[PDB]
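Asker: Below you will find the structure I want to go over with you.
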Amino acid sequence: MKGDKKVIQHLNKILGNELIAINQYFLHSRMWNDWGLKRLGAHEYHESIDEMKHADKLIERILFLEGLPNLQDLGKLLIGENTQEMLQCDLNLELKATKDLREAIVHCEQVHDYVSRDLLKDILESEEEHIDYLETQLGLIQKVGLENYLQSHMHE
Amino acid sequence: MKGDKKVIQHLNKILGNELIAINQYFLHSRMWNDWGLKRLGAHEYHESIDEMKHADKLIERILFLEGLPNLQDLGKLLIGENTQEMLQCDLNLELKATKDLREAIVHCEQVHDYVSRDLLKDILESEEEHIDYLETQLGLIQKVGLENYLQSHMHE
Amino acid sequence: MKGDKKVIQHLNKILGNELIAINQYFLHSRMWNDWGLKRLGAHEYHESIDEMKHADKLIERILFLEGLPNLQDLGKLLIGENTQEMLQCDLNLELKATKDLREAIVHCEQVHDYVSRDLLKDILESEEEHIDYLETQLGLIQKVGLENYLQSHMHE
Amino acid sequence: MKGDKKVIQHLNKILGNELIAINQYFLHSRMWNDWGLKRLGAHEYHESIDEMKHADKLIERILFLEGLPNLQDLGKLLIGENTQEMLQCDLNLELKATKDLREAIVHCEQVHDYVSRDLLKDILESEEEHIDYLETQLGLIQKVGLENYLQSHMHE
Amino acid sequence: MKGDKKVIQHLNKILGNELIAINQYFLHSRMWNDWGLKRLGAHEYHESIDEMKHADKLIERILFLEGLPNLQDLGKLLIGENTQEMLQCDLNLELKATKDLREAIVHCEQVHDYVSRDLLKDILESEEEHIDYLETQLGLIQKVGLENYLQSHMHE
Amino acid sequence: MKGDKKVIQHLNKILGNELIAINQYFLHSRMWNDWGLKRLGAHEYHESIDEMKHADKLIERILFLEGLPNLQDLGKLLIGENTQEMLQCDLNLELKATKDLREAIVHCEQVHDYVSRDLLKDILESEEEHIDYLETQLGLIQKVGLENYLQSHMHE
Amino acid sequence: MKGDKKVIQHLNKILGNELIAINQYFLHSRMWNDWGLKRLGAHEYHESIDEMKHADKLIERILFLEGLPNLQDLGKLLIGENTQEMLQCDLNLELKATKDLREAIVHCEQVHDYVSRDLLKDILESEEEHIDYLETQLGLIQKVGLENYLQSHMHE
Ligand code: HEM
Ligand code: HEM
Ligand code: HEM
Ligand code: HEM
Ligand SMILES: [Fe+2]
Ligand SMILES: [Fe+2]
Ligand SMILES: [Fe+2]
Ligand SMILES: [Fe+2]
Ligand SMILES: [Fe+2]
Ligand SMILES: [Fe+2]
Ligand SMILES: [Fe+2]
Ligand SMILES: [Fe+2]
Ligand SMILES: [Fe+2]
Ligand SMILES: [Fe+2]
Ligand SMILES: [Fe+2]
Ligand SMILES: [Fe+2]
Ligand SMILES: [Fe+2]
Ligand SMILES: [Fe+2]
Ligand SMILES: [Fe+2]
Ligand SMILES: [Fe+2]
Ligand SMILES: [Fe+2]
Ligand SMILES: [Fe+2]
Ligand SMILES: [Fe+2]
Ligand SMILES: [Fe+2]
Ligand SMILES: [Fe+2]
Ligand SMILES: [Fe+2]
Ligand SMILES: [Fe+2]
Ligand SMILES: [Fe+2]
Ligand SMILES: [Fe+2]
Ligand SMILES: [Fe+2]
Ligand SMILES: [Fe+2]
Ligand SMILES: [Fe+2]
Ligand SMILES: [Fe+2]
Ligand SMILES: [Fe+2]
Ligand SMILES: [Fe+2]
Ligand SMILES: [Fe+2]
Ligand SMILES: [Fe+2]
Ligand SMILES: [Fe+2]
Ligand SMILES: [Fe+2]
Ligand SMILES: [Fe+2]
Ligand SMILES: [Fe+2]
Ligand SMILES: [Fe+2]
Ligand SMILES: [Fe+2]
Ligand SMILES: [Fe+2]
Ligand SMILES: [Fe+2]
Ligand SMILES: [Fe+2]
Ligand SMILES: [Fe+2]
Ligand SMILES: [K+]
Ligand SMILES: [K+]
């Protein structure tokens, strides 16, 4: 199905954010595992899988709209150096990514690509779940203190 | 365990090839799916999961040796335009990556990092399977013809 | 609950498209079964059932909005004479019908009938799947050849 | 049980044919597997196992009849270089070998070794099955064409 | 994948040892069974099957490296006349064969064929287990006496 | 099978390290259980069992190679008097042991005792997992504090 | 609970005997397995595990009584070089150990450490079962002869 060319540019920009998240979150997962924080590591692993599934859906939509998925260009990864930096780096990636999802949805609606909009709203639903998780961990660290927070995420 | 710095560079070089292969085979898988060659698509999908698992093991080894895994740098993806070309792009990438594996196994052996050698050998075993899959598909295309070959890979 | 008269006219227009498709896909399904192309016949039968379910949901929404569903006017059936034409005829109806879905969705949004919009988007999601199935078969005919394509769809 | 010295010699001649077939069919099996014709490789593998069981039964009868099984002397393996040649090589081996089985059955009759006759009759029953399979494949290559024939034996 | 010609010769040389061992051990096994030493016969059958599996893996690897497997040239079978002689002949063969396995491993390492080296290492692990079994039987014959040793292996 | 005399001396040296580890870790497990740190006690008991399995495999190998396992000469146990030091005592033992594993792997490689190298490489694989566990616990003590770390390991 | 200093010294003396027994019996079990006397090997492995359980219970008791388990000072292992002598080596070790158990039971009784007496009496119960097993095997060697006795313990 010939799809709108700016829609496809948008889809490819969102795809570009997923591929950053995939790699960013996977490395965070394995850093946590390596430091003995296996509960943070497991959860972060599943975040990474969600982003992999976002990427898949975008790639499949782009191809169906007869565009060319771009897996070549990869933005800056925000790799933190400690647990609090790492959650904040994820948050900042998410908030940026939702900005771009909103503008892409706006464009889909102008052009009447309601299916692409439905796809992008479903991803948006999921990134707002991620943001809620990230904000809440940053909040808990304040409430229970960093030492207690890490202790509670040592063991699954 | 403080690892040998050049061993870690080598591991990061291998990882860089895994990252190329992940994206390349994942896109090839989805192209085949989008064209209705679902059986090619499923097989290429599992090859990408395999490279995801290679990348995972490399990342965990680098962190154990106290290096920094590099997911930022992504080499060139060779995306073909038809089935013979996609298989040959995968083959070229695999053959190039076994060269890097062999040079890195040599160096692990020189510095007595036998466990890293074991991981690289197991990865190498899996890449020689991939090479065998790809060379065999290219051969079957010559023997049965491209149209029959694709016919046999439409339905899963 | 009293609906916007123009939303109801749109809904009746979409219904008119569904009723064409129902009869066209069902007749195509049975032509393919009669020619011994049973795997095409089975899939076309299921597409026909999908259109019946679209029609059903539209009829129910129209009665809820206190309009009169129009099952009396039946537009033009596009019956093909061979596999390639039948696929193309269906694809032509689907693209015609998706244009009417997008204009009816615009109107639903202008008058704030968001439940009718939800329904029409769900139907549109499924037509874009139908279009993908149909584009893809026509692409497979090109790639594997017509005789092979038909061979692969003789048997369930 | 002291067995007839020439019966024992006939049993070692059949044994020698079996040992040729074991190696010949097992190499053909693995060549077909290595080319991606797994349905031909698997069938040929089962033929090789049949030949192993023949050999086993002959070895056991020879030793019962107080002879010395000869596993030392190996005739010429006929190794084709493509599917048609491989099949014909196997058919040639089966035909030469039935001739030798008939001669041993004749001699077993004349000296009243009816139990060795029964064993050889059973092996011959199996060689005629192998012959029927080989001739039928070579005939199918004619009837459906070689590309199709190989297409139909890529997959299990 | 085109492999080192001299590695392939080494594999073919290991393969030639396997083919000796297969025949030598199958015959010894059937000899013990005919003499009513069924437990010796059963164990020796399983060693012969091991050698078959070794030969299989070597054939498949030669063919992937694009060499030609040599199943034609069968070396000297060393066949005993009594239990003590037969065990000692197997042992002589295993020790010769592991000398060739070590020389072939050395060569794989020199040319970086690490996967062939893993295969050979796995075969050698199994040959050392065979040597252990054989030296230990010859040991037990000395400790329990020949008649007791044979008595203990009449029944399975 | 007569083994190389220096290989056996090396295997006895590795074995002396295992015997130190068994005792040190077993006592450490029972100190922690006695202090009510059952989660540390239990994991340390399993570390001790791993060393018992290493000792076992080395003894079996030495005997196969016709050497004498030396279980008589017990090196210095490092028993701390508090949790952090006991973790550090175990880490220094592991780091000295791997020194000796690598030296011994190098000698097996020179004299072509590849099966012994395999066994030693597997043990090494397992000592690096031990080193990783120990390094990480000392790391968590800093990240979460000594009292939380102990708290987290009171209860199974 | 502060324990009596001589009781703890006695428990450490018993413990030193257990540690000798663990090693002597474990090596004996692995010599017999290596000679193909698996029924002796296996039973001796379980004797060794019994001593490991005795060592365990004594360590736990010493720690409860706030002493230091001495696992460092390993007495003389009696390793024979043949089956009869190994049985006799184990019997002399057991007979010397019970000497020390009785002396220690007497001291627990004088200082009213009744729970320690219980533990020591249970171990004693178990050493007399060991003495009974060992005495009986040396008796059967005379009654049935060395070669039959060994024959009977080749196979599980
Ligand atoms: C373009 C990038 C990627 C895409 C589109 C992608 C896609 C996927 C998908 C769809 C799955 C299966 C999810 C499921 O059904 O639960 C998966 C699994 C997985 N991926 Fe990725 N992935 C990508 C990159 C990566 C990277 C960079 C890594 C590691 C650094 C990775 C590691 C994994 C792992 C470990 C699994 C689990 C495999 C299993 O289930 O056994 N992936 N990926
Ligand atoms: C106003 C037009 C139609 C409507 C609204 C309609 C609706 C439906 C619905 C809702 C179903 C149930 C589907 C399921 O969930 O399994 C159904 C089944 C079916 N329809 Fe239709 N239909 C229409 C016209 C037709 C026509 C014209 C044909 C064939 C000439 C047809 C043939 C069938 C068949 C064979 C089934 C399956 C029967 C079964 O369930 O055993 N329908 N229809
Ligand atoms: C004297 C020559 C041989 C004899 C008498 C022989 C005999 C046998 C027998 C009796 C079996 C068990 C059949 C069954 O009941 O399933 C067997 C299995 C097998 N043989 Fe042979 N064989 C011979 C040569 C070979 C050779 C030369 C190869 C390979 C190059 C080979 C490969 C195999 C394999 C792979 C199996 C299957 C083993 C398994 O169960 O995984 N054999 N053989
Ligand atoms: C030469 C030294 C030793 C060797 C080779 C050895 C070997 C073994 C082996 C192979 C096992 C069973 C492993 C399994 O399959 O689960 C075992 C079990 C055990 N060992 Fe040792 N061991 C040694 C010394 C010790 C010592 C010194 C102690 C205590 C102070 C000890 C305490 C235990 C315990 C409690 C078990 C658990 C028994 C079971 O449930 O199977 N061991 N040993
Ligand atoms: Fe996402
Ligand atoms: Fe498409
Ligand atoms: Fe835009
Ligand atoms: Fe949706
Ligand atoms: Fe996200
Ligand atoms: Fe890889
Ligand atoms: Fe670490
Ligand atoms: Fe290097
Ligand atoms: Fe490994
Ligand atoms: Fe690969
Ligand atoms: Fe295939
Ligand atoms: Fe008809
Ligand atoms: Fe529809
Ligand atoms: Fe109503
Ligand atoms: Fe309108
Ligand atoms: Fe809805
Ligand atoms: Fe439709
Ligand atoms: Fe289809
Ligand atoms: Fe046969
Ligand atoms: Fe007989
Ligand atoms: Fe019969
Ligand atoms: Fe045959
Ligand atoms: Fe067939
Ligand atoms: Fe072998
Ligand atoms: Fe090949
Ligand atoms: Fe060489
Ligand atoms: Fe291997
Ligand atoms: Fe062997
Ligand atoms: Fe019997
Ligand atoms: Fe160890
Ligand atoms: Fe031995
Ligand atoms: Fe050395
Ligand atoms: Fe191993
Ligand atoms: Fe360790
Ligand atoms: Fe823990
Ligand atoms: Fe508690
Ligand atoms: Fe004891
Ligand atoms: Fe206490
Ligand atoms: Fe006393
Ligand atoms: Fe008691
Ligand atoms: Fe005892
Ligand atoms: Fe017994
Ligand atoms: Fe036995
Ligand atoms: K706390
Ligand atoms: K065809």
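Cβ from N, Cα, C; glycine included.
Dumping what Swiss-Prot says about this protein:
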BINDING   C:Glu18, C:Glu51, C:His54, C:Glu127  Fe(2+) Fe1 binding site
BINDING   C:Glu51, C:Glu94, C:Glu127, C:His130  Fe(2+) Fe2 binding site
BINDING   C:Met52  heme b binding site
BINDING   C:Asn148, C:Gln151  K(+) binding site
MUTAGEN   C:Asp34 to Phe  About 30% active in Fe(2+) oxidation and storage, diiron-binding site does not coordinate fully, decreased overall flexibility of the BFR, partially occludes B-pores, see Fe ion inside the B-pore
MUTAGEN   C:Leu68 to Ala  Assembles into normal BFR with wild-type ability to oxidize Fe(2+) and store Fe(3+), 5.2-fold decrease in rate of iron release from BRF, greatly reduced affinity for Bfd
MUTAGEN   C:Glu81 to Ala  Assembles into normal BFR with wild-type ability to oxidize Fe(2+) and store Fe(3+), 3.2-fold decrease in rate of iron release from BRF, greatly reduced affinity for Bfd
MUTAGEN   C:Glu85 to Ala  Assembles into normal BFR with wild-type ability to oxidize Fe(2+) and store Fe(3+), 5.5-fold decrease in rate of iron release from BRF, greatly reduced affinity for Bfd
MUTAGEN   C:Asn148 to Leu  About 70% active in Fe(2+) oxidation and storage, diiron-binding site does not coordinate fully, decreased overall flexibility of the BFR, loss of 1 ligand to K(+), reveals more Fe cations bound inside the BFR cavity
MUTAGEN   C:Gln151 to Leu  About 70% active in Fe(2+) oxidation and storage, diiron-binding site does not coordinate fully, loss of bound K(+)
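Locate each feature and note its surroundings.
Answerer: C:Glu127 (Fe(2+) Fe1 binding site) is surrounded by 22 other CB atoms, counting those within 10 A of its CB over all protein chains shown. DSSP classifies C:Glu127 (Fe(2+) Fe1 binding site) as helix under the three-state reduction.
Here the Cβ of C:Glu94 (Fe(2+) Fe2 binding site) has 23 other Cβ atoms within 10 Å, regardless of which shown protein chain they belong to. DSSP classifies C:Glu94 (Fe(2+) Fe2 binding site) as helix under the three-state reduction.
When Cβ atoms from all protein chains are considered, those within 10 Å of C:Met52 (heme b binding site) total 16, not counting its own. Annotation note: C:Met52 (heme b binding site) sits in a helical segment as assigned by DSSP.
Spatially close to C:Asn148 (mutagenesis position) yet at least six residues away along the chain is no residue at all, judged by Cβ distances under 8 angstroms.
DSSP assigns C:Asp34 (mutagenesis position) to a helix in the three-state reduction. Cβ neighbours within 10 Å of C:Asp34 (mutagenesis position), excluding its own Cβ and spanning all shown chains: 10.
In the structure as shown, the Cβ atom of C:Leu68 (mutagenesis position) sits within 10 Å of 10 other Cβ atoms.
DSSP assigns C:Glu81 (mutagenesis position) to coil in the three-state reduction, placing it in neither a helix nor a strand. If you draw a 10 Å sphere around the CB of C:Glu81 (mutagenesis position), it holds 9 other CB atoms from the protein chains shown.
Listed in sequence order, the residues of the same chain lying 6 or more apart from C:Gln151 (mutagenesis position) and placing their CB within less than 8 Å of its CB: none are present.
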Asker: Compare the C-alpha of C:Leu68 (mutagenesis position) with the C-alpha of each of the recorded positions C:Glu81, C:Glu85, C:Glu94, C:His130, and give the closest one.
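Answerer: Closest by Cα distance to C:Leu68 (mutagenesis position) among the recorded positions C:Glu81, C:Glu85, C:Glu94, C:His130: C:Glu94.
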Asker: Which chain neighbours of the Fe(2+) Fe2 site, leaving out C:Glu51, C:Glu94, C:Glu127, C:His130, have a Cβ atom within 8 Å of the mean position of the site's Cβ atoms?
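Answerer: These residues sit around the Fe(2+) Fe2 site: C:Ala21, C:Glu47, C:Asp50, C:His54, C:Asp90, C:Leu93, C:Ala97, C:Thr98, C:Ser126, C:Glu129, C:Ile131.
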Asker: Go through the recorded positions C:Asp34, C:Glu51, C:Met52, C:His54, C:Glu85, C:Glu127 and tell me which ones have a CA within 10 A of the CA of C:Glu94 (Fe(2+) Fe2 binding site).
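Answerer: Final answer, ordered: C:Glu127.
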Asker: Compute the centroid of the Cβ atoms of C:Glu18, C:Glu51, C:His54, C:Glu127, then list the same-chain residues not in that set whose Cβ lies within 8 Å of it, in sequence order, for the Fe(2+) Fe1 site.
Answerer: C:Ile14, C:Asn17, C:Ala21, C:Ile22, C:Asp50, C:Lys53, C:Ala55, C:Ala97, C:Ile123, C:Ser126
Asker: Near C:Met52 (heme b binding site), which of the recorded positions C:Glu18, C:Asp34, C:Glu85 can be found within 10 Å, Cα to Cα?
Answerer: C:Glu18
Asker: Return the member of C:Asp34, C:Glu81, C:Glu85, C:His130 nearest to C:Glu51 (Fe(2+) Fe1 binding site) in space, with distance defined Cα to Cα and candidates limited to these recorded positions.
Answerer: C:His130
Asker: Taking the Cβ of each of the binding-site residues and counting other Cβ atoms inside 10 Å, which one has the highest number: C:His54, C:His130?
Answerer: C:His54
Asker: At the Cα level, what's the spacing in Å between C:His130 (Fe(2+) Fe2 binding site) and C:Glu18 (Fe(2+) Fe1 binding site), rounded?
Answerer: 13
Asker: Going by Cα-Cα distance, which of the recorded positions (C:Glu18, C:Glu81, C:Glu85, C:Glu127) sits nearest to C:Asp34 (mutagenesis position)?
Answerer: C:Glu81
Asker: Who sits close to C:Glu18 (Fe(2+) Fe1 binding site): which same-chain residues at least 6 apart have their Cβ under 8 Å from its Cβ?
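Answerer: Those within reach of C:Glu18 (Fe(2+) Fe1 binding site), by Cβ under 8 Å and sequence separation of 6 or more, are C:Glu51, C:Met52, C:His54, C:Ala55, C:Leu58, C:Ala97.
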Asker: How long is the line from the C-alpha of C:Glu85 (mutagenesis position) to the C-alpha of C:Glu127 (Fe(2+) Fe1 binding site), rounded to the nearest angstrom?
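Answerer: For C:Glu85 (mutagenesis position) versus C:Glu127 (Fe(2+) Fe1 binding site), the Cα atoms are 19 Å apart.
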Asker: Let's check the environment of C:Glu51 (Fe(2+) Fe1 binding site): how many other CB atoms sit within 10 Å of its CB?
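Answerer: Other Cβ atoms found within 10 Å: 25.
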